[PDB]
Amino acid sequence: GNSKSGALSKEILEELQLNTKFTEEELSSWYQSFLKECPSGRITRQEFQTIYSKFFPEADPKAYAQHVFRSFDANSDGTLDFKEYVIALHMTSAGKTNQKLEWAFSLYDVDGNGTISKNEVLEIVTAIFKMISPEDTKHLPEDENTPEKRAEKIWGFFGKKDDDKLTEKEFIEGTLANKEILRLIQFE
Ligand SMILES: *C(=O)CCCCCCCCCCCCC
Ligand SMILES: [Ca+2]
Ligand SMILES: [Ca+2]
């Protein structure tokens, strides 16, 4: 006797501006389908990787799947809600519109220090390697067949010296430069 939404729909669509949601009618039935996986209401971090197994049953994005969590599930919560979930899930795609793209400096900044360093870059770098398949690992330049050998390619592309800490401000431009950059540190 009442129109249901799923505890979320008007708060998210509010984002209609940044990035064009696949379809306002998408995150609608997607809310219940989740309630079925568990009559709960909070997604854990250990089970977060249990999902990536649907869109990538090939490689083992299990190492990079745990990084996308603290990426935005640190908002003083401890659990990922469906609202913030659609944001990240659709961010890894939904094409490239205006603004946005800022959520990227969030997944790469694991610790979250307003600035990225070689360490964090190393973790996400090695993890991303797992997602890559050996059969395809032969395509990338051998000058970086290992996480320790590539850190020089990525960090070398940007070019840090005095302020050896990449900020979220440039993290967006340093990439807007050569469209062939985001291809390396690419994420899915
Ligand atoms: C109020 O009268 C009860 C809630 C009515 C909800 C309307 C939708 C009912 C149909 C749900 C199943 C539809 C499957 C396509
Ligand atoms: Ca959260
Ligand atoms: Ca940091």
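Residue numbering in chain A adheres to Swiss-Prot, whereby the residues present occupy positions 2-189 in order.
Every residue, even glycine, has its Cβ placed from backbone N, Cα and C.
As recorded in Swiss-Prot, the features of this protein are as follows:
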BINDING   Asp110, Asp112, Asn114, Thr116, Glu121  Ca(2+) 2 binding site
DOMAIN    61-96  domain 'EF-hand 2'
DOMAIN    97-132  domain 'EF-hand 3'
DOMAIN    147-182  domain 'EF-hand 4'
MUTAGEN   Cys39 to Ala  Increases calcium binding affinity at EF-hand 3 domain; induces co-operative calcium binding in non-myristoylated protein
MUTAGEN   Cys39 to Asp  Reduces binding affinity for calcium at both EF-hand 2 and EF-hand 3 domains. Abolishes interaction with GRK1
MUTAGEN   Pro40 to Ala  Reduces calcium binding affinity
MUTAGEN   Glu85 to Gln  Abolishes binding of calcium to EF-hand 2 domain. Abolishes calcium-dependent inhibition of GRK1
MUTAGEN   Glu153 to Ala  No effect on calcium binding to EF-hand 2 and EF-hand 3 domains. No effect on interaction with GRK1
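Rounded to a whole number, the distance between the Cα atoms of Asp110 (Ca(2+) 2 binding site) and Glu85 (mutagenesis position) is 18 Å. Proximity of distant same-chain residues to the domain 'EF-hand 4' (147-182), defined by a Cβ-Cβ separation under 8 Å and at least 6 residues beyond the stretch ends, is recorded for 102-103, 105-106, 109-110, 114-119, 122-123, 126-127, 130. Sequence-distant contacts of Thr116 (Ca(2+) 2 binding site), defined by Cβ-Cβ distance under 8 angstroms and a gap of at least six in the same chain, are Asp110, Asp164, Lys166, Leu167, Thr168. For the domain 'EF-hand 2' (61-96), the DSSP counts in helix, strand and coil order read 18 helix, 1 strand, 17 coil. Here the CA atom of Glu153 (mutagenesis position) lies 21 Å from the CA atom of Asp112 (Ca(2+) 2 binding site). Checked against ligand 2, the recorded positions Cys39, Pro40, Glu85, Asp110 give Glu85 in sequence order as having a Cβ less than 6 Å away from one of its atoms. Candidate recorded positions: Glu85, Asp112, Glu153. Those with a Cβ under 6 Å from ligand 3, in sequence order, are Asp112. The Cα of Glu121 (Ca(2+) 2 binding site) lies closest to that of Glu153, out of the mutagenesis positions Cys39, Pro40, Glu153. Annotated Ca(2+) 2 site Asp110, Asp112, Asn114, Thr116, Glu121; additional same-chain residues within 8 Å of its Cβ mean position, judged by their own Cβ, are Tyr109, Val111, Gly113, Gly115, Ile117, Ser118, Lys166. The shortest Cα-Cα distance between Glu153 (mutagenesis position) and any of the recorded positions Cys39, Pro40, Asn114 is the one to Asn114.
Taking all protein chains in view, 19 other C-beta atoms sit within 10 angstroms of the C-beta of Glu121 (Ca(2+) 2 binding site). Each of the recorded positions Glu85, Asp112, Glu153 was scored by the number of other CB atoms within 10 Å of its CB, and the largest score is that of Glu85. Put simply, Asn114 (Ca(2+) 2 binding site) is 34 Å from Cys39 (mutagenesis position) when counted between their Cα atoms.
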